[PDB]
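K.L.:
Sharing a structure with you now.
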Amino acid sequence: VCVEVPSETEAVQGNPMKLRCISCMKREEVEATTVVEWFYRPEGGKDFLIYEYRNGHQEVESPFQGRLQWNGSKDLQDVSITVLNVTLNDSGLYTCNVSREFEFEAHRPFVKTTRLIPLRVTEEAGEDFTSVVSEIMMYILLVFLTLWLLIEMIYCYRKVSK
Amino acid sequence: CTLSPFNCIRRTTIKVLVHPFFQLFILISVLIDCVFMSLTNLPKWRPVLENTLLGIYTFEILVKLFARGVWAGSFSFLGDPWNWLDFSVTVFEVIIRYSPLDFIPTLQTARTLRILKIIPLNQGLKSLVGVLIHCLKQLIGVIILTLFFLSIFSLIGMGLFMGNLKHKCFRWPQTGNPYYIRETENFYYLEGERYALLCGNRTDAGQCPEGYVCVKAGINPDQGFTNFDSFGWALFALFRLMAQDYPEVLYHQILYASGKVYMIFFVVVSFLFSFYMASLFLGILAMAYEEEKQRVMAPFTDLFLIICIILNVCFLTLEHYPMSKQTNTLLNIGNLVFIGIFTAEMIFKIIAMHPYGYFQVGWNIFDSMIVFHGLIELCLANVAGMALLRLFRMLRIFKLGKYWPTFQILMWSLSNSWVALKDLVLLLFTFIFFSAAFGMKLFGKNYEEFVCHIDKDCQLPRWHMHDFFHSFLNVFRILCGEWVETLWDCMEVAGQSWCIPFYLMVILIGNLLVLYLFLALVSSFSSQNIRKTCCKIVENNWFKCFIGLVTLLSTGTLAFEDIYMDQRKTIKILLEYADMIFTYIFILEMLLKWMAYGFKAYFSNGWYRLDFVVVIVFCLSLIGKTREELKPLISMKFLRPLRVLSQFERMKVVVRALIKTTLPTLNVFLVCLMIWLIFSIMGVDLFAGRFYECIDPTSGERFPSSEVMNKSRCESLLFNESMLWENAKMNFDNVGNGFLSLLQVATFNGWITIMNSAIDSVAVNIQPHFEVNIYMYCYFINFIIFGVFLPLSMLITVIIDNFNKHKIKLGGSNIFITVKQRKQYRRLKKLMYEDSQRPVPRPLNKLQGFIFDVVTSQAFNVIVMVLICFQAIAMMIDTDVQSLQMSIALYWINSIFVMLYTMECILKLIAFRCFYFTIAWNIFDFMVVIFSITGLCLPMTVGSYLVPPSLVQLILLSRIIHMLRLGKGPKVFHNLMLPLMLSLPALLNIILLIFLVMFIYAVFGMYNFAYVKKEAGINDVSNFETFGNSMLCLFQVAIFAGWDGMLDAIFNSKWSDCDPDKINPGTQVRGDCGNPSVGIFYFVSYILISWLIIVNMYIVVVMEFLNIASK
Ligand SMILES: C[C@@H]1CC[C@@]2(OC1)O[C@H]1C[C@H]3[C@@H]4CC=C5C[C@@H](OCCC(CO[C@H]6O[C@H](CO)[C@@H](O[C@H]7O[C@H](CO)[C@@H](O)[C@H](O)[C@H]7O)[C@H](O)[C@H]6O)CO[C@H]6O[C@H](CO)[C@@H](O[C@H]7O[C@H](CO)[C@@H](O)[C@H](O)[C@H]7O)[C@H](O)[C@H]6O)CC[C@]5(C)[C@H]4CC[C@]3(C)[C@H]1[C@@H]2C
Ligand SMILES: CCCCCCCCCCCCCCCCCC(=O)O[C@@H](COC(=O)CCCCCCCCCCCCCCC)COP(=O)(O)OCCN
Ligand SMILES: CCCCCCCCCCCCCCCCCC(=O)O[C@@H](COC(=O)CCCCCCCCCCCCCCC)COP(=O)(O)OCCN
Ligand SMILES: CCCCCCCCCCCCCCCCCC(=O)O[C@@H](COC(=O)CCCCCCCCCCCCCCC)COP(=O)(O)OCCN
Ligand SMILES: *[C@@H]1O[C@H](CO)[C@@H](O[C@@H]2O[C@H](CO)[C@@H](O)[C@H](O)[C@H]2NC(C)=O)[C@H](O)[C@H]1NC(C)=O
Ligand SMILES: CC(C)CCC[C@@H](C)[C@H]1CC[C@H]2[C@@H]3CC=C4C[C@@H](O)CC[C@]4(C)[C@H]3CC[C@]12C
Ligand SMILES: CC(C)CCC[C@@H](C)[C@H]1CC[C@H]2[C@@H]3CC=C4C[C@@H](O)CC[C@]4(C)[C@H]3CC[C@]12C
Ligand SMILES: CCCCCCCCCCCCCCCC(=O)O
Ligand SMILES: CCCCCCCCCCCCCCCC(=O)O
Ligand SMILES: CCCCCCCCCCCCCCCC(=O)O
Ligand SMILES: CCCCCCCCCCCCCCCC(=O)O
Ligand SMILES: CCCCCCCCCCCCCCCC(=O)O
Ligand SMILES: CCCCCCCCCCCCCCCC(=O)O
Ligand SMILES: *[C@@H]1O[C@H](CO)[C@@H](O)[C@H](O)[C@H]1NC(C)=O
Ligand SMILES: *[C@@H]1O[C@H](CO)[C@@H](O)[C@H](O)[C@H]1NC(C)=O
Ligand SMILES: *[C@@H]1O[C@H](CO)[C@@H](O)[C@H](O)[C@H]1NC(C)=O
Ligand SMILES: *[C@@H]1O[C@H](CO)[C@@H](O)[C@H](O)[C@H]1NC(C)=O
Ligand SMILES: *[C@@H]1O[C@H](CO)[C@@H](O)[C@H](O)[C@H]1NC(C)=O
């Protein structure tokens, strides 16, 4: 089962970050030969790669040597990559450029599907905006419901006792 | 012309005719002909026997001719229609045999007709055929109405699906058996499938692989027989859908080519045809049967014996596979002990009641037979083999029936109606035998001649009509449904023009006979003031409505928990908080009810206990999301929709009624369980351990038995070849596997696989060989006859009896409706039995030259109706491959009909001075006109995205719904629609309950069987990935449309093909496997529950029909 979902663009200093990347085939009966490449770009960078899968995981010297991890699938249908101890400086553009080719005994289609990730780590990222407003909604609704119950209890007590 | 009733020749001929030796002689000769023409093969004496029989038949013709005369008008030779058949066949044979012509293959076919002579030689069968003809004449209107609706929905299907099954996935950018090639170089083919993969451009339609594009091109699937490209083949598809025959493949094909949103067509077709038209046929036939019937040492020690019998049944149930020596000798010694006990029983009873005394009663004979068989097995078992003697030990389970009051009364009913059941059974057997022989003579040469058309490797297939046994089996399968796959082969070898009539004859006449036998069996078996403040709050009508809204919302929010859950980021948070809100509301309700009523009153109510357990379920679900150890509690929330049961008065009446009708069926259900256990033990005996086979681990097909002669070859790798020795998914290794196999055989899903295994078994380690044990088919035919067909009559008769009883308990026709709905029922009964008698006054003075009369004339209405019918007829001429002239011709016909309906509407608007909008049907016609004009000339100027070419055609067709109106159509159609419109309330309630149960099971299945690898029954359209997919799967299961593929896929773990750790991208759930135990429980429970509710649906509609007809 494959469902494409974008990666989180926010990381917190001192933790690990998962640069999710899901690129999956229209049909899952089909086999392919997948080539995966990850690129990184500082504001002054030139998009140099930091990882790649080609006939197996390769070793690619870069600033990221030694603190990069693989969290993909055997079928190379999820090519997510994890970074350790994200520091304040490392940020910007991460590129999951994936190209695969199929076999059909008559033709060999080629496809490339790019996926880019804007990463901005910060000193302390607080609770995301959506969750906080959702919690406020829950609290106001809970209070209003209990208030409505209290109001009608008082109302009906008055009416009954009279 | 005749001869004198006073003449020596006529007198002697009459003397011979009425002498019973004559009728017996002819009967015996007929049966000899039957055997030696059908069930026997390869004699050398054929000419002598054939000519002797021809002489006997000619003598019969001459005698009966002279005795009766020729054309006295009645009770003469030509008075009896059977004599026409006899004379025709006899003369044809006399001609062919002794004439230059050699219509030889044709001749033998004709001879098969003499099998039907068995009917006029038996007076019981003759009378039965007469009454059957009378009932068939009673079925005329229902047949016509079914034809009407099938034609209408064939038009609807062409409008929606024409050409779709030609969709393929074309490759873009740009030897063997000649009848089994695959154009893999141009279109995409799945690994194993024969036909190109269907695919569509909608997002809810089949998707192409990469480097492929979807273009309509090529041939239809199933050799061209499955398609909606023309009337006729659309009628074929809709008739296959009425019968619900192999429908799941058609569903998959249509929902691949087009979108999954078209499943409404199939749901509506099911409801209208498989449910309602079948209910009408059943009601007509049951009423006809009713009309015909109205026209016509001793004391208190037996506890020891009953315990001994029960323990013997337990010992029988314990034999399985594999088995050691200790657990085998244990069972041997048990057999010894029990047979000794029963021998002593027989001896002592013989002593006490002197010998004639013993055999005066019927149960003593059965017990003596038990002892006699047991001893003659104990001895003689070891030598010579004779393994079938053991197979009769299960007869001892029937001893348990001597103390069973229910088994006795059931057997009593059977025996008391035996006389009438005998004629029906004999007639059905005669028809099956004649049909098998007729089909063999018609199509056996064709099956052998064009064999390569229906089997790669050009060997005869598993189902055919080359010889008589397979002909008999084919007809028997046709009588169970299952007539579509073999019809394709028939037409491939013989042709459309010949197979379709024979198969229709079998289908229709077999259905009539089987339904009549079923009705006969059923009819045989029938014979602090704050406290009061809280009480005020809780009972208020608005509090109930608010809590009901909350229940509905809480239920519906469960449908969002599908594979796309992590993709919907904000919905996830909203739902997580709404769960707490719902919990709070329901806890407040519990506390308020506690305060109002008082714990004793609270827990003393059944429904409030259900509420309380729902509250516990909410709380447990909440606490589960704190520790991954406590995570498994979460799933409990899927019990939540049970709240819907306790909050709505409708669900409560439906559950009450289901309890009142279907609970008293416990004793009969126990009898049926005993029958199934007998058959399961038999099947374990016959088949246990024998379904093992050596297959190719990857390809999965059985190795040819000419190489892997047994297990030792398979297991022992000596030439480094891959080959795995493993069991079958559905086997008979113990009584539990037996029960699963037998359920799979009783619903006819996956039964071909099990019987294929059965008729291929040899020994316990020997490779199975193709159709080497062909007579085991007798096992499954007997099971279907005795542990499926007869139990069904038993159960249904009990349920009908409870229905009628509880109706009498109320003096009210309907029990599935609420009190508020009885007034609705009365109102509907008034409307569809009463004339509107509400005409309008004709404008006179404002505009004299104003002929109101024309519109209200009968002539105008009848011309309008004929126009509707012609519009419908002109639709049938459309096809997929069509000329350019025909296309424009049909376009202009539709345009002219739009024009003519517009003229109708305008003239009516003139006639009624603004009362036109008072009548609801007039609004329907007005909307039809407006939408038709819109669509017809919407692409004239606006040039919208597009107007589908068939949209205007379909819009115009809706007006034919006018044929079901009292004044504007045949009077029968209204009468045959009355039951639906009178049972609409109860049907609504039951359908809502069915939807609720389906919803619960869909949510549970979403939780369980998503992420299970896609295999036989799990594919793109039917799976448990979303709510719609799961509901499609459950609907498919409810009609028995292939639930065996679903379970076969869920059993992937049994088959050792799944990765318990594969990452599923975009979801935190890991794994690819299923739980077979959960799968079995799931499907068995759903099958039982859905069956019970649907059967009650049928009972409701049929009882309503009977009530209406009773007036
Ligand atoms: C796609 C395209 C579109 C365009 C188009 O093509 C397709 O569309 C297509 C649609 C085609 C029409 C379809 C239909 C008809 C009707 C047919 O002829 C009447 C149909 C016959 C069928 O009758 C049976 O009806 C039931 C069927 O199950 C049988 O079952 C009973 O079985 C038990 C035993 O009796 C009962 O106890 C159960 O209760 C009961 O179920 C019943 O025995 C049997 O007789 C005769 O009809 C009777 O119907 C009533 C029954 O006798 C009677 O009514 C009475 O009603 C009151 C009685 O209570 C009395 O007081 C009233 O005086 C009295 O009127 C009356 O005798 C008479 O009307 C004439 C041809 C036509 C116009 C077709 C022409 C071409 C089309 C227009 C096509 C066209 C080309
Ligand atoms: C006093 C009031 C009287 C009122 C009576 C009203 C009765 C109304 C009935 C109420 C609703 C009934 C529900 C529907 C009953 C019809 C069911 C049936 O006929 O048999 C079913 C049971 O299934 C069968 O296998 C029956 C097939 C018959 C096989 C022929 C056996 C006949 C045995 C007689 C001996 C003949 C000798 C032949 C030798 C081989 C068929 O299954 P299905 O088509 O509904 O769905 C299955 C799809 N997977
Ligand atoms: C097989 C090729 C057919 C392909 C083309 C189809 C052409 C349209 C045929 C239209 C026939 C019109 C009558 C339709 C009534 C169908 C009855 C029916 O199937 O519904 C139920 C009601 O049917 C009955 O119980 C009684 C039917 C009696 C009517 C038949 C009268 C006999 C006609 C005698 C002449 C024979 C005609 C031979 C043609 C030369 C039983 O179905 P089932 O659910 O049990 O199917 C089991 C598979 N799940
Ligand atoms: C006794 C009843 C008599 C009633 C007779 C008339 C009843 C209605 C006839 C069916 C009208 C359905 C309208 C659907 C529009 C025409 C189909 C179509 O092709 O247009 C689009 C259809 O798309 C849709 O709107 C979704 C399909 C809706 C399916 C509706 C099936 C229901 C039919 C049952 C009618 C009876 C209803 C009974 C209610 C209980 C797609 O266009 P396309 O084929 O050129 O290519 C699209 C892909 N690129
Ligand atoms: C699915 O959509 C594609 C859209 O391109 C259709 O292919 C084109 O159809 C048009 C006619 O409408 C042709 O003139 C083009 O040459 C086709 N090719 C393409 C890729 O443009 C295709 O026919 C549609 N298929 C189905 C079965 O609906
Ligand atoms: C309430 C709304 C939302 C849902 C409506 C869908 C209805 C019409 C669907 C869902 C389940 C279906 C039923 C499932 C099983 C069978 C058995 C077979 O003999 C045909 C009729 C019958 C009985 C179907 C009739 C139509 C049905 C009731
Ligand atoms: C399942 C679908 C596709 C088919 C069902 C069509 C039925 C329900 C339609 C077609 C014919 C209709 C009836 C025709 C006649 C009248 C007269 C007037 O008093 C209005 C109601 C009434 C009584 C209609 C009720 C609904 C009706 C019975
Ligand atoms: C072509 C094969 C014919 C199959 C049907 C048998 C035809 C013979 C006549 C059957 C009906 C006879 C009964 C007439 C009415 C009655 O007696 O009640
Ligand atoms: C009253 C029953 C009549 C049944 C008649 C309908 C027969 C259904 C099959 C018709 C298919 C027509 C074949 C046309 C030629 C072809 O396209 O190969
Ligand atoms: C896991 C099992 C699911 C099914 C549970 C169904 C519970 C139904 C409860 C029925 C209570 C009956 C009370 C009737 C009271 C009355 O009729 O007055
Ligand atoms: C209540 C009735 C039950 C009757 C059950 C009948 C089961 C019949 C089984 C037939 C077995 C045929 C075996 C053929 C011999 C062989 O092995 O070659
Ligand atoms: C060959 C196609 C003809 C189509 C026209 C058929 C006539 C219109 C349909 C309405 C039938 C009217 C019957 C009313 C009387 C009755 O049957 O009780
Ligand atoms: C939208 C939620 C769907 C949940 C699935 C189960 C649907 C069953 C709901 C039953 C409601 C019955 C309404 C009764 C009408 C009334 O208020 O009188
Ligand atoms: C990536 O894989 C490693 C090793 O299996 C594991 O320890 C780590 O937690 C994984 N990270 C994620 C985010 O799955
Ligand atoms: C990250 O690196 C800094 C500097 O070496 C170290 O102090 C800190 O503990 C590290 N954190 C992790 C995630 O290992
Ligand atoms: C980030 O950039 C600054 C300036 O370019 C550099 O001093 C620093 O070393 C970089 N990252 C870290 C924190 O190592
Ligand atoms: C992938 O290709 C290169 C790799 O850097 C670059 O253009 C970019 O990252 C991606 N764009 C394309 C062409 O897919
Ligand atoms: C399997 O078949 C072979 C060849 O007939 C035979 O020699 C062998 O004994 C058989 N297996 C067993 C163990 O019976």
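So for chain B, numbering is Swiss-Prot's, and the shown residues are 99-272, 283-404, 503-733, 921-1504, in order.
For all residues, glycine too, the Cβ spot is worked out from N, Cα and C.
In case it helps, Swiss-Prot gives these features for our protein:
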- B:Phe724 to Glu: Increased non-selective monoatomic cation leak channel activity; when associated with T-1189 and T-1492 (MUTAGEN)
- B:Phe724 to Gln: Increased non-selective monoatomic cation leak channel activity; when associated with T-1189 and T-1492 (MUTAGEN)
- B:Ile1189 to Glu: Increased non-selective monoatomic cation leak channel activity; when associated with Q-724 and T-1492 (MUTAGEN)
- B:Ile1189 to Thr: Increased non-selective monoatomic cation leak channel activity; when associated with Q-724 and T-1492 (MUTAGEN)
- B:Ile1492 to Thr: Increased non-selective monoatomic cation leak channel activity; when associated with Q-724 and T-1189 (MUTAGEN)
- B:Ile1492 to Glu: Increased non-selective monoatomic cation leak channel activity; when associated with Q-724 and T-1189 (MUTAGEN)
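For each feature listed, report its degree of burial, its nearest neighbours and the pertinent distances within the displayed model.
P.N.:
Sequence-distant neighbours of B:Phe724 (mutagenesis position) (same chain, 6+ residues apart, CB-CB distance under 8 A): B:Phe1182, B:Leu1185, B:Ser1186. DSSP classifies B:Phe724 (mutagenesis position) as helix under the three-state reduction.
The C-beta environment of B:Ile1189 (mutagenesis position), restricted to residues of the same chain at least 6 apart in sequence and closer than 8 Å, consists of B:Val728, B:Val1488. In the three-state DSSP classification, B:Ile1189 (mutagenesis position) falls within a helix.
The secondary structure of B:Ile1492 (mutagenesis position), as reduced to three states from DSSP, is helical.
In sequence order, B:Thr1054, B:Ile1192, B:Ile1193, B:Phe1196 are the residues of the chain that are 6 or more apart from B:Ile1492 (mutagenesis position) and have a CB within less than 8 Å of its CB.
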K.L.:
Distance between the CA atoms of B:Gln272 and B:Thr283, in Å, given 10 unmodelled residues in between?
P.N.:
24
K.L.:
In the deposited model, 98 residues lying between B:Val404 and B:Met503 are absent; what is the Cα-Cα distance separating these two residues, in Å, to the nearest whole number?
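P.N.:
Here the Cα-Cα span across the missing residues works out to 48 Å.
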K.L.:
Please give the Cα-Cα distance in angstrom between B:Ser733 and B:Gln921, rounded to a whole number; the 187 residues between them are not modelled.
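P.N.:
Between B:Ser733 and B:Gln921, the Cα atoms are separated by 60 Å.
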